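So the structure is just underneath, and the comments pick up after that.
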Amino acid sequence: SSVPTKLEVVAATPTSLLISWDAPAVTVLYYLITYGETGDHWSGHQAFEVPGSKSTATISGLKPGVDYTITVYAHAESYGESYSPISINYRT
Amino acid sequence: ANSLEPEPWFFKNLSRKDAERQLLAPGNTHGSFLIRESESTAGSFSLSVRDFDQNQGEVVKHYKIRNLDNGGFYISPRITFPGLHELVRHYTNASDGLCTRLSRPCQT
Ligand SMILES: [Zn+2]
Ligand SMILES: [Zn+2]
C-alpha cells in the first residue's frame, strides 16, 4: 500500500492542475512530486518539493491537450527511502 | 562544504557537451561518470555517465541532481541523500534505476 492515498485532480485549466490527497496518519516531512508527459522517460520529468504539512499542490506551465503522469513520493525522514509512491494520469 | 574539490569525479565549470567529450575520451567505458556543476546556476549539479553502447555507437547520459529544501540531493524521488558523497556511493553500489552502475571516475 502507498503513502499518501487517494491522489486526485480537483481543478484543471488548459495549463495547470490542482491535486489533493488523503492526509496520511504516518509522519511525512516532505513530498516530492514529479510530472511529465506519459511515455516520456522519468529522467526528463519535472519535480518539486512540498512540505509534509500540505495535502494539495498546484502544477502549472503545462501544455494543453497532453497526457501527464503525476507521482507523489512521501519522505518520513530527512534522507532516505520514500514510502511506496502513488501515481495518476490526467489530460489537460 | 568545499569537500567536492578533492573528489576525482567532480569537475568544476564543465558544460554538458564538454562532459560528453570528456566521458568519450579514451580510457572510459560504461559506468565512467562525473558530476559537474552548472556553469550558469551555481549549486545545481548534473550526473553524466558513460552508458552501454547503442547500435555500435557510444552513449553518454545525463541526470539532473535536484536540490532538497533541507540541503540534500536526489536524482530519483524514491531515495534522497544528505550530500553528493552519499549519492555517489549509493549509485556505485547499484544502478538502482540509472542506465548503469557508477563504476569509475572519468579518466582524463
Ligand atoms: Zn474523490
Ligand atoms: Zn514527450
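By the numbers in Swiss-Prot, the shown part of chain B spans 119-226.
Note: Cβ is positioned from N, Cα and C throughout, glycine not excepted.
Using DSSP to sort the residues of the domain 'SH2' (B:127-224) gives these counts of helix, strand and coil: 19 helix, 30 strand, 49 coil. For B:127-224, the entry in Swiss-Prot reads domain 'SH2'.
Taking the Cβ of B:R154 (mutagenesis position) as reference, residues of its chain lying under 8 Å away and at least six apart in sequence are, in sequence order, B:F128, B:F129, B:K130, B:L132, B:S133, B:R134, B:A137, B:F163, B:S164, B:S166. B:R154 to K appears in Swiss-Prot as a mutagenesis experiment; the accompanying note says: No effect on interaction with SQSTM1.
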